[PDB]
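Q: Quick one: this structure, given as structure tokens, is what I'll be asking you about.
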Amino acid sequence: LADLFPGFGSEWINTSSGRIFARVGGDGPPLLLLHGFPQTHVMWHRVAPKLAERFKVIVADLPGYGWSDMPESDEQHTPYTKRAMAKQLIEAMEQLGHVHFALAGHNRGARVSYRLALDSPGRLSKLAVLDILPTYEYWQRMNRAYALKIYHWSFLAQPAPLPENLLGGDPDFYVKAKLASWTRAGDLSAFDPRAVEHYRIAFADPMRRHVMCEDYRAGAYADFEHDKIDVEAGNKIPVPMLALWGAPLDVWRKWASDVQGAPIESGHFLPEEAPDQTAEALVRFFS
Amino acid sequence: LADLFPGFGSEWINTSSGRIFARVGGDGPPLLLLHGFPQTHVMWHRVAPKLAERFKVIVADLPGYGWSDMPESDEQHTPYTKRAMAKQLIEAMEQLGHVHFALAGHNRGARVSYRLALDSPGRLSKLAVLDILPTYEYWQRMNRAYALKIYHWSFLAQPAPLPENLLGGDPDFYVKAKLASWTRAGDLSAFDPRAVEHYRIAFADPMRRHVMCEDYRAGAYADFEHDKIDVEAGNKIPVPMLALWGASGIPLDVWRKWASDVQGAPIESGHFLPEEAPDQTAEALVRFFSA
Ligand SMILES: [Ca+2]
Ligand SMILES: [Cl-]
Ligand SMILES: [Cl-]
Ligand SMILES: [Cl-]
Ligand SMILES: [Cl-]
Ligand SMILES: [Cl-]
């Protein structure tokens, strides 16, 4: 497994729920970067150096993902809810003395990030979300077309052990196919092979796959209900925020009072498919 | 594999799309019985002997299922569309000299049946559909709760080889889980173990699993489009129809939008009416088809 973060250290950060693994590099204002599914912190490897020219960059594995410890889940999926994950990452950031920081997230990590912003806006100076809409919005959009496109939101949310059983036959296939299918190219050619190996190794562990299913179960149930409370109360994120998407601002303006955004010429995996454009947009925004 | 239709004959019926396997028994007016997923013609074993007291009963494996041949599919899933399956079964029935017949279907076979009625109503005297709504209706209701409660429509419809590869590591566990999950009780107690073995052996063949996925792909795409044309156009089935459904399975208001002469009732059952509630299902069918 390759070290794809030149000039970054490696830290296990203690919390009350378990250690968070992170790569840490740079100097200046602090910036946390959160990956999603089916990836690890490594996804940020093409953009984190650019950001570290200006910021102290913390590139964390989500709770239960990568090298982070796996808290024990429960019937309501609680440690893998985005509220819970956000609380754990706030604790981790406190261990570093960061109580007000910038945050960028992608995929599940972006969901942690907007939930963090809704629950604890004082923690964030600025927020960026990469290629997502709020969980509530995806569920509200879940007609035939969406059910077919984002089938994994309901498949992975089926009660255990259904998805776990199926995934264990040929995990490597599935992860590689999901990586590829979500890119513009529809193959793996946008990824560094070393990064793909990180993703594959993580996905090969049944306990790590189980976490991912718990994350999607939370996405279908508690996360949805947490979002629904905010939409019903008319709550909006006050934190200055950037929404980037792969070629949404209308949607985010319903959720956030100070939001800007732009399409990036990319499939889903912006930091790997479009690293120069992504980095430039993030540096400009967070400066 | 057990013979679950003692005294019925066996036929392999040629069509332009491949052979249809059927068990054939009884005497009287012709009645075709069509199973669905993840089953075979054996699902009817607890009702067919009762029906054979009153009808000439033809218990067919769907195109690509059980012992029927498996036509090669195409990009539009054409042979596994309900339109195409219905055409094929019409040909098979003509080979037996049945150009006007009664028809009952369950699950995918019920979808073949109502599509047959929409395309070729003159073929049918009467039709029964067991524990289904039209494909269009399933998709139109789609929202979070249905996506989560009923996920396999979208999963099995993903482009190949995604579901095929996921199903190939441990097929027995998935087929058994689906059979159980759709019953009233959530276990395998409703089924004869010998029938389960038929289902398991069918599902063990990767080519048979590919057909099932193609059937669900058709269900997401062309079948949905075919139904959409009919509902939008206001076309209704004129054939007298029975909708029989499980109280723990899926209606008559829905069907009335699709059919001009429909009656129906629930039965206390999960989805698998002919196995879970065989006496009641047999009686309901005998009454409807004999009246
Ligand atoms: Ca002949
Ligand atoms: Cl996501
Ligand atoms: Cl056709
Ligand atoms: Cl069905
Ligand atoms: Cl249905
Ligand atoms: Cl009964």
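Numbering, chain B: per Swiss-Prot, residues 4-253, 260-300 in sequence.
If you check the header, you will see the structure was determined by X-ray crystallography, 1.0 Å.
Cβ coordinates are placed from backbone N, Cα and C, and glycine is handled just like the others.
Got these off Swiss-Prot a minute ago, pasting:
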ACT_SITE  B:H280  active site, proton acceptor
BINDING   B:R111, B:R114, B:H155, B:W156, B:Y219  fluoroacetate binding site
MUTAGEN   B:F40 to A  Reduced catalytic rate. Minor effect on substrate affinity
MUTAGEN   B:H155 to N  Reduced catalytic rate with fluoroacetate, but increased catalytic rate with chloroacetate. Minor effect on substrate affinity
MUTAGEN   B:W156 to H  Reduced catalytic rate. Reduced substrate affinity
MUTAGEN   B:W185 to F  Reduced catalytic rate. Minor effect on substrate affinity
MUTAGEN   B:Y219 to F  Reduced catalytic rate. Minor effect on substrate affinity
MUTAGEN   B:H280 to N  Abolishes hydrolysis of covalent reaction intermediate
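So where do these features actually land, and what's packed around them?
A: Within the same chain, residues at least six positions away from B:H280 (mutagenesis position) with a Cβ under 8 Å of its Cβ are B:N110, B:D134, B:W185, B:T186, B:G249, B:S251, B:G252, B:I253.
In the three-state DSSP scheme, B:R114 (fluoroacetate binding site) falls into the helix class. All chains included, 29 other C-beta atoms sit within 10 angstroms of the C-beta of B:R114 (fluoroacetate binding site).
DSSP classifies B:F40 (mutagenesis position) as coil under the three-state reduction.
Around B:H155 (mutagenesis position), a 10 Å sphere centred on its CB holds 20 further CB atoms from the protein chains shown.
Just so you know, the Cβ of B:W156 (mutagenesis position) picks up 21 other Cβ atoms within 10 Å once every protein chain is counted.
Around B:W185 (mutagenesis position), a 10 Å sphere centred on its CB holds 21 further CB atoms from the protein chains shown. Taken residue by residue with DSSP, B:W185 (mutagenesis position) is part of neither helix nor strand, so it is coil.
Mapped onto three states, the DSSP output places B:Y219 (mutagenesis position) in helix.
B:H280 (mutagenesis position) falls within neither a helix nor a strand when secondary structure is assigned with DSSP, and so counts as coil.
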Q: With every protein chain in view, how many other Cβ atoms are within 10 Å of the Cβ of B:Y219 (mutagenesis position)?
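A: Around the Cβ of B:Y219 (mutagenesis position), 23 other Cβ atoms lie within 10 Å.
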Q: List the recorded positions among B:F40, B:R111, B:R114, B:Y219 whose C-alpha is within 10 Å of the C-alpha of B:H155 (mutagenesis position), in sequence order, or say none.
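A: Near B:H155 (mutagenesis position), where near means Cα within 10 Å, the recorded positions are B:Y219.
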Q: Does anything in the same chain, at least 6 positions from B:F40 (mutagenesis position), have a Cβ under 8 Å from its Cβ, and if so what?
A: B:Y68, B:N110, B:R111, B:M215, B:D218, B:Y219
Q: Taking the mutagenesis positions B:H155, B:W156, B:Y219, which residues show a Cβ-atom distance to ligand 4 below 6 Å?
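A: With ligand 4 as the reference and 6 Å as the Cβ limit, the list is empty: none.
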Q: Around the fluoroacetate site recorded as B:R111, B:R114, B:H155, B:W156, B:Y219, what other same-chain residues have a C-beta within 8 angstroms of the site's C-beta center?
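A: Neighbours within 8 Å of the Cβ centroid, excluding B:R111, B:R114, B:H155, B:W156, B:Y219: B:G39, B:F40, B:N110, B:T138, B:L159, B:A160, B:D218, B:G222.
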Q: If I take the C-alpha of B:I253 and the C-alpha of B:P260, which enclose 6 unmodelled residues, how far apart are they in Å?
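A: With 6 residues missing, B:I253 and B:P260 have Cα atoms 7 Å apart.
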